[PDB]
4 protein chains.
Amino acid sequence: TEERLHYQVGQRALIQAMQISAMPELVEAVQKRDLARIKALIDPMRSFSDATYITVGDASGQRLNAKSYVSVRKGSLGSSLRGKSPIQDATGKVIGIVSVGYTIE
Amino acid sequence: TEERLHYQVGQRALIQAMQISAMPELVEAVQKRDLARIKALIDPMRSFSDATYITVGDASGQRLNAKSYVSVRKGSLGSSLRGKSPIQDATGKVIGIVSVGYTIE
Amino acid sequence: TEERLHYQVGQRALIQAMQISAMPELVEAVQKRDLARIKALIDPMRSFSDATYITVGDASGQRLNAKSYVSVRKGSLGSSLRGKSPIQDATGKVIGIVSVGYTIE
Amino acid sequence: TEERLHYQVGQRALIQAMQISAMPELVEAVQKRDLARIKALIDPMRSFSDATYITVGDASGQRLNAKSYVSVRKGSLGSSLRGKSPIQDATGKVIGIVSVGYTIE
């Protein structure tokens, strides 16, 4: 019952994902391959949010579908709830992907 | 249903707007046209909050009605929920305007 | 109805007050009159929380009843909701007072 | 009734504990006895969260059961609600312990 509150975390990951992948500073950085700017635009967020991890991705999936969702992977030391939202340009084309991760022990 | 929870974000934007536009440090900076102080009093808030963007405005609307509200603009890559609250002096005169933005993909 | 949600803010101020006035680093600083340490232990919290203001006080009320509560002052540009909790030593003696402020336009 | 909302704080401590003890940067630091990295990976969190205190521990309990829970100690100046979650390796072996503390006056 208390653990069933995955949506407690799941919804946090979702919104957070939508917001982080929507930031113009990140949108700019992702386009210009400014891994430096990206690094300075996420590190703070880590300690800020109670998110186990955060990840910025490229259109191909490289390690710097118009729809946002929540991923749930179960196995070993609980399960990981990771919200995911795409990074769009002014035309909507998927230029990247944000994946904020969470954990429920 | 899960998306219908715009008030989830909308209420965050509202309160945040009321608070940010109420800060004395910002009130001081907005009056003295201290764009420098303003810049150092908002940048942190960006990474802090899950707000897509934040904006400080002047009485005229320049880019540094006694009532606060939420704005909703729909079109292209979801919709943007932006809470808005005026910046007042000790007399209540509208000296500025804060507009915290959010996004729902 | 939406505005009636003062407890939304009021409860934030309350908890925040209890926590900030409970921190050992602040407890230490308040005792040793380390206004410097106090200054470095509150400034971050300002931008962090959506609190209009935050205040540390002395047992007398100086500007650096075993019970916590919420204060509500109405007039001019909305009302100010300020949670208040005392700073205790290891014996419970009131050595200070924390007053986190909020605003509802 | 308002005070009975310990789960308000208790649940915050729980999740926060699960997340902080799950961070790879901390997992790495705890294994390599990198008290320096740990120090730079927790200090921010202190001011960030409304947590009275935060603590990282070793498998033995040193001061740097596969299950997470909430601790409640009552006495003198209210009670302390401290969420607790273990630090695991890629095999699940308990390598540490995180204990985020809270207070209810």
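Heads up, chain C uses Swiss-Prot numbers, so what you see runs 47-110, 133-173.
Every residue, even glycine, has its Cβ placed from backbone N, Cα and C.
Now, the feature entries from Swiss-Prot:
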MUTAGEN   C:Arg109 to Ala  Strongly reduces citrate binding
MUTAGEN   C:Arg141 to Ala  Increases citrate binding
MUTAGEN   C:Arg150 to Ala  Reduces citrate binding
MUTAGEN   C:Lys152 to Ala  Strongly reduces citrate binding
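All features noted in Swiss-Prot, drawn onto the structure.
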residue: C:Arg109; record: mutagenesis position; DSSP class: coil
residue: C:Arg141; record: mutagenesis position; DSSP class: strand
residue: C:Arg150; record: mutagenesis position; DSSP class: strand
Residue, out of the mutagenesis positions C:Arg150, C:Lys152, whose Cβ gathers the largest set of other Cβ atoms within 10 Å: C:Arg150
C-alpha separation across unresolved stretch of 22 residues from C:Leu110 through C:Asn133, Å: 19
Distance [Cα-Cα, Å, rounded] between C:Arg150 (mutagenesis position) and C:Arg141 (mutagenesis position): 9
C:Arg109 (mutagenesis position), number of other Cβ atoms within 10 Å: 8
C:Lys152 (mutagenesis position) to C:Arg109 (mutagenesis position) - Cα separation in whole Å: 15
Cβ-Cβ neighbours of C:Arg141 (mutagenesis position) (radius 10 Å): 10
